[PDB]
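Shown next, in structure tokens, is the structure this report addresses.
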2 protein chains.
Amino acid sequence: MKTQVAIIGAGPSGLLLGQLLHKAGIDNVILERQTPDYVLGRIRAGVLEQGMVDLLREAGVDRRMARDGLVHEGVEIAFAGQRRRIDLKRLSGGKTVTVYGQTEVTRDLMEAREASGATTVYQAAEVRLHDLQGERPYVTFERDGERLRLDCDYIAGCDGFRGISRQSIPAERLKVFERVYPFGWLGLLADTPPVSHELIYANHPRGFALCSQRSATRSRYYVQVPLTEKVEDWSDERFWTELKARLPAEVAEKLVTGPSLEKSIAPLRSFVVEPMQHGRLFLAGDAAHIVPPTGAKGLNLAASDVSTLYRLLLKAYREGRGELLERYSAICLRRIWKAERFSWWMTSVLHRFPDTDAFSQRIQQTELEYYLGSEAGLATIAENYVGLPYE
Amino acid sequence: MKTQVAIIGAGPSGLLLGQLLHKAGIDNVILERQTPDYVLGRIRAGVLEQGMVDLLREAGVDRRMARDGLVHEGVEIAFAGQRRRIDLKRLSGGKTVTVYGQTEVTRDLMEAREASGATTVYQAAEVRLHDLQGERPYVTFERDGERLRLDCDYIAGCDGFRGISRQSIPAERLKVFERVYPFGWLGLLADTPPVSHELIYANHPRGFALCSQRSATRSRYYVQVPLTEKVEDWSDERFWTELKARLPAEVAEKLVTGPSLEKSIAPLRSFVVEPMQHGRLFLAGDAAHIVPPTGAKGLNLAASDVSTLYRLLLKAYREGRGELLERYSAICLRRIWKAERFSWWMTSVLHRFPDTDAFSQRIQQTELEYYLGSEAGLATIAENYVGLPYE
Ligand SMILES: Cc1cc2nc3c(=O)[nH]c(=O)nc-3n(C[C@H](O)[C@H](O)[C@H](O)COP(=O)(O)OP(=O)(O)OC[C@H]3O[C@@H](n4cnc5c(N)ncnc54)[C@H](O)[C@@H]3O)c2cc1C
Ligand SMILES: Cc1cc2nc3c(=O)[nH]c(=O)nc-3n(C[C@H](O)[C@H](O)[C@H](O)COP(=O)(O)OP(=O)(O)OC[C@H]3O[C@@H](n4cnc5c(N)ncnc54)[C@H](O)[C@@H]3O)c2cc1C
């Protein structure tokens, strides 16, 4: 077969690019390793920036989101006996964040694409990339057991952290920066009504906790657990017990507990690759960078990469200005690093670290006391949380 | 002999307290270990906050300062090829910092006191503190070779980091927080005209540099050097060579070099003791805390401690409300920690650290790119640099 742009990975980064492109006339083919329902099984992301929200509207898939998504004007941070709120609306120039599950986002983009008649080959195993540096690159894969050859102009590797794309670039060409945090995130999704109309982040001597939501009758809770901990040791009972222990008395007494729909441990990591392209392969999403969930940026950065890529590809296809694709990584990384600095910061001021002396602990507490009490300090968090502008 | 308040250490913290108190009627005696000219030999501090400036005016010693001190509306930070200025005036609500040497400050307070006829016993060796917890505490010392006994109501330990005061409190009662940075500051005072009307802080791959001034015809320059480095290995020649290497081309070509008047290595450290008192002994200045010079806070924190102490002592002597001295450490530490968090921050974003991976370096650069480009981020530095409000 043949096409214009070939997309690797049918996750949010890929389907968002496939949709944007289809809607602009630029044909594309999406290849996925797993089954639609497995892709749909990932709970993952819940907090979206405004830039992403508008982007979904330009992709024409926002009906459901605008009906079920909860718009949030501010968040909360709890530490040392007191709960402190951040009014994101006034402090950010009028911006806000939308709460709407990644599972939903994917479900929506997936229906959108199914309707469009655009190509989507799931269960596409043994994906290999070829001739990235030549005028004609190609992607070969196995369907059941036959080798098929897809011919394209540009390959867009949106296949996640563990994808084949980043592996397909010569190791010497890529410089990697990575930081692994000595803790994990035990996520728990319940079909209970959330404990607060807004999110609560809590720093406690036992560790980090977070109180999220998916809707009015569905909640998402996290606690900080060591990397040697296995999900099976964590029953529903003990999770609730632990969470309650890590939150404010007034917040724990309101909490409505209940059976888990999903439970799992997300290991934290920071990762950035430089650059983000090789010949005709451009990486987008987790295929290029990972940020600790603390900041709610992964999906939101994937959107900015994708936005830049669609925009640059349009300029190259219709406007015949293919030279512009060279400044991809330059544009993206700019936003990526700033996001990463906030994600690392959020993570370092809310999590308890192993083997921390008395001085750093005092600095952490003060980091919170200052940034949550200074009007200039609240702002820095506010504008970073709603998200910095796409360049 | 006998008195009301006895002050240990005739440095800026002590003479500022002795002056404030004398001017309010509360008699005090100052004991110093060294000679006036040795105390006068310390180059140390050069940047003063507005709170301190007004405090000197209330102490009546500000004629000279208001004539020779240079008022600064903004500073500069240089990193990665570009120089970035921070307009402290607009960004801080209209505040600014004054450039005036500590040697001068001390010279001024010393003349002030000499004129006042108030007691000052230099070369007071073998100082020992007694009965801190009783109604009557006392301080004994040797003058030439005779043991003298000074009787007082309250002892004010303003004797610096290595003073006898902090040593005189039961170790179990004090909790210490300390951080030693793996680098030092090679200071150089020249009688040459400064390279910029405002201060330049520079982060460079060789290390930190800083371009200060004492007046229009006197400059103070610093470079970052390892702790194993001795001042004698650092000749004038090589210092200038090194400095030039660490600064912007456009700034290095304007630089007027010249012979050193003073040269020495200041080792960086962070130190806070909790609490700051014991019975009738209250610590103030470096006797209670040390902050890395990067932020220009040591002297300025000593002033806030002193201000609080004078104020509380007045309330106790004339107003007969001695119960109020119990909230000393509570009030002080509040400001102290916030200052320390900024001092540590300044130090971590401008200095090159040994054994830093690729990720932290990228985070440092981004820390600078964000805070120096965000209007909310510039503000956080601005208000912290001019100094937070005395409570
Ligand atoms: C617990 C958790 C919470 C989070 N919360 C937030 C939040 O609130 N807000 C936020 O903004 N971010 C958050 N994030 C991040 C966000 O989930 C991810 O950034 C996002 O899933 C990445 O989108 P992507 O399309 O690049 O990657 P992916 O979601 O990784 O999907 C990539 C697809 O590629 C497929 N694939 C892999 N290899 C191949 C191959 N060889 N060929 C073909 N297909 C392949 C995979 O099966 C997968 O389907 C969170 C992450 C976690 C773990
Ligand atoms: C290179 C450098 C640059 C700096 N720059 C700045 C700046 O720009 N701005 C700023 O705000 N801060 C700065 N600081 C800090 C500032 O210099 C100090 O915080 C300040 O000197 C402390 O005042 P003090 O009165 O507590 O201590 P001290 O200056 O330490 O004086 C204490 C006195 O106690 C005496 N003494 C000691 N033991 C005894 C004893 N047993 N009995 C009697 N006397 C005793 C000592 O001889 C000394 O005279 C800088 C510091 C350094 C090292």
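Header entry for method reads X-ray crystallography, 3.0 Å.
Every residue, even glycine, has its Cβ placed from backbone N, Cα and C.
Under the heading FAD binding site, Swiss-Prot lists A:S13, A:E32, A:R42, A:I43, A:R44, A:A45, A:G46, A:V47, A:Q102, A:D286, A:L299, A:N300. Under the three-state DSSP scheme, A:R44 (FAD binding site) falls in the coil class.
Per Swiss-Prot, the feature substrate binding site maps to A:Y201, A:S212, A:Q213, A:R214, A:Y222, A:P293; the stated evidence is experimental evidence. In the three-state DSSP scheme, A:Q213 (substrate binding site) falls into the strand class.
Annotation of the mutagenesis experiment A:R33 to K in Swiss-Prot: Slight decrease of affinity for p-OHB and NADPH. Packing around A:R33 (mutagenesis position) is summarised by its Cβ count: 21 other Cβ atoms lie within 10 angstroms of its Cβ, all protein chains included.
Its own atom aside, the Cβ of A:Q34 (mutagenesis position) has 17 Cβ atoms within 10 angstroms in the protein chains shown. Under its mutagenesis annotations, Swiss-Prot gives A:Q34 to R the following note: Slight decrease of affinity for p-OHB and NADPH.
Experimental mutagenesis is annotated in Swiss-Prot for A:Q34 to K, with the remark: Slight decrease of affinity for p-OHB and NADPH.
Recorded in Swiss-Prot as a mutagenesis result, A:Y38 to E carries the remark: Slight decrease of affinity for p-OHB and strong decrease of affinity for NADPH. Taking all protein chains in view, 12 other C-beta atoms sit within 10 angstroms of the C-beta of A:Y38 (mutagenesis position).
Within 10 Å of the Cβ of A:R269 (mutagenesis position) there are 15 other Cβ atoms, across all protein chains. Annotation of the mutagenesis experiment A:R269 to S in Swiss-Prot: No significant changes in affinity for p-OHB are observed. However, the affinity for NADPH decreases slightly.
Residue pair A:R44 (FAD binding site) / A:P293 (substrate binding site) shows a Cα separation of 9 Å. With a CB cut-off of under 6 A applied against ligand 1, the recorded positions A:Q34, A:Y38, A:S212, A:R269 are reduced to A:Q34. Under the three-state DSSP scheme, A:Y222 (substrate binding site) falls in the strand class. A 10 Å radius around the C-alpha of A:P293 (substrate binding site) takes in these recorded positions out of A:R33, A:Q34, A:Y38, A:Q102, A:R269, in sequence order: A:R269. Largest Cα-to-Cα span within the substrate-binding set A:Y201, A:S212, A:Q213, A:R214, A:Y222, A:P293: 16 Å.
Most Cβ neighbours within 10 Å, among the binding-site residues A:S13, A:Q102, A:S212, A:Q213: A:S13 holds that distinction in the structure as shown.
Mapped onto three states, the DSSP output places A:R33 (mutagenesis position) in coil.
Non-local contacts of A:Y222 (substrate binding site) by the CB criterion (under 8 A, 6+ apart in sequence, same chain) comprise A:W185, A:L186, A:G187, A:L188, A:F208, A:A209, A:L210, A:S212.
In this structure the C-alpha atoms belonging to A:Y201 (substrate binding site) and A:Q34 (mutagenesis position) are separated by 34 Å.
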